[PDB]
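Q: Here it is, the structure, as structure tokens.
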Amino acid sequence: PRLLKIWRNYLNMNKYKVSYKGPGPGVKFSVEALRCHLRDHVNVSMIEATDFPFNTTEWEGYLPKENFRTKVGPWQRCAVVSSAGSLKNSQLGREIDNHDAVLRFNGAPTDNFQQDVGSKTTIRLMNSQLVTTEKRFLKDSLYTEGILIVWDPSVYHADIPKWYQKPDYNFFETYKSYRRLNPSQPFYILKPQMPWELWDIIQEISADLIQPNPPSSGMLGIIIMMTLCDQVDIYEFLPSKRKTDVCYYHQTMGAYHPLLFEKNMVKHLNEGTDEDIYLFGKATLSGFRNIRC
Ligand SMILES: *[C@@H]1O[C@H](CO)[C@@H](O)[C@H](O)[C@H]1NC(C)=O
Ligand SMILES: *[C@@H]1O[C@H](CO)[C@@H](O)[C@H](O)[C@H]1NC(C)=O
């Protein structure tokens, strides 16, 4: 096939040194089993102040006051809105606001786009690349709403102390400055391992090898919300008839994230109809709270 690109990646470009030792790809999972596996083995938590070197004087007082779980959520109904241009002229704005909590990505604005993407922002998941390279992040007031979470690609299952020395993007200083400016706004840092714990499951069930790069923010977001909501609506992750190669706002596929396989997994767990995906690009997945495992 054309997956030679992946194997080529392993022989001389394994940037994250991924060494998958789990059940070879292709493991068949019923919907409920996959849901439990995802629930028990993808530990979605934030870096705590007891995690060295965040327990040192340099990081003293900089991490959020209260625990992530005992502050954010839970909620009954939630929505995950991708930044896909497929949302332009979707009119999903209303529907989207009709949820308890909403999670958006990076700099996705709501101003002037409400009718399509909604006007609410409960949680905001951002890449370390954004917070590091975007000066507007320290000024634009859109980052002031809701809760913020930033994540940074790390070496395969690297320990926090190990990751900390070799961050993909060094965003620590910018993270600090922001905290001072907005001391009351909860701003967490995803644990370095959670992306890889999720990656491991995606690989476990995929037909074959997947890109040795972490899951996209989209996939991480869907996961985060599943541990916080009873129900989760995902808009335009699984593309609709309005599929396009740009964001709904002027700054979009790639060859980094194992996007294809993340999509197949969400499709497997989708409780919605094919029509709603085609017309609305809407998928509905159950959260973890009430499942039996
Ligand atoms: C998940 O991460 C948190 C934060 O470090 C940790 O305290 C908890 O025990 C972890 N859960 C598992 C099962 O590894
Ligand atoms: C922080 O944690 C590390 C390892 O867990 C420990 O060795 C160090 O002394 C701790 N710092 C303080 C002052 O608690």
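Going by Swiss-Prot, the residues shown for chain A are 104-354, 362-403, listed in order.
For all residues, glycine too, the Cβ spot is worked out from N, Cα and C.
Positions annotated as substrate binding site by Swiss-Prot: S186, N209, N230, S319, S320, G321, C350, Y351, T362, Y366, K373. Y119 to A appears in Swiss-Prot as a published mutagenesis result, with the remark: Protein destabilization. The note that Swiss-Prot attaches to the published mutagenesis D271 to A is: Decreased catalytic activity. Quoted from Swiss-Prot, the note on mutagenesis experiment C332 to A is: Loss of sialyltransferase activity and aberrant subcellular location. According to Swiss-Prot, the mutagenesis experiment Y366 to A carries the following note: Loss of catalytic activity.
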Q: Sequence gap of 6 or more, C-beta under 8 Å: which same-chain residues meet both conditions with respect to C332 (mutagenesis position)?
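A: When sequence neighbours closer than 6 are ignored, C332 (mutagenesis position) has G176, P177, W178, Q179, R180, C181, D203, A204, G397, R399 within Cβ distance under 8 Å.
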Q: Would you mind reading off the Cα separation of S186 (substrate binding site) from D271 (mutagenesis position), to the nearest angstrom?
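A: Cα of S186 (substrate binding site) to Cα of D271 (mutagenesis position) measures 23 Å after rounding.
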Q: For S320 (substrate binding site), just give me the three-state DSSP call.
A: helix
Q: To see if you understand the setup: which same-chain residues, six or more apart in sequence, place their Cβ under 8 Å from that of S320 (substrate binding site)?
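A: For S320 (substrate binding site), the qualifying residues are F208, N209, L228, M229, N230, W254.
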Q: Per the record, substrate is bound by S186, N209, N230, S319, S320, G321, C350, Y351, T362, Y366, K373: how many Å separate the farthest pair of Cα atoms?
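A: Farthest Cα pair among residues binding substrate: 21 Å.
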Q: Please report the Cα separation of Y366 (mutagenesis position) and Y119 (mutagenesis position) in Å, rounded to an integer.
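A: Cα-Cα, rounded: 12 Å.
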Q: Can you grab the distance between C-alpha atoms at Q354 and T362 for me, in Å and as a whole number, given the 7 missing residues?
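A: The answer is 10 Å, taken between the two Cα atoms.
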Q: Can you tell me how far the Cα of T362 (substrate binding site) sits from the Cα of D271 (mutagenesis position), in Å?
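A: Answer for this pair: 21 Å between alpha carbons.
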Q: Could you tell me which of these mutagenesis positions, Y119, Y366, has the fewest other Cβ atoms within 10 Å of its Cβ?
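A: It is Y366 that, of the mutagenesis positions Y119, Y366, has the fewest other Cβ atoms within 10 Å.
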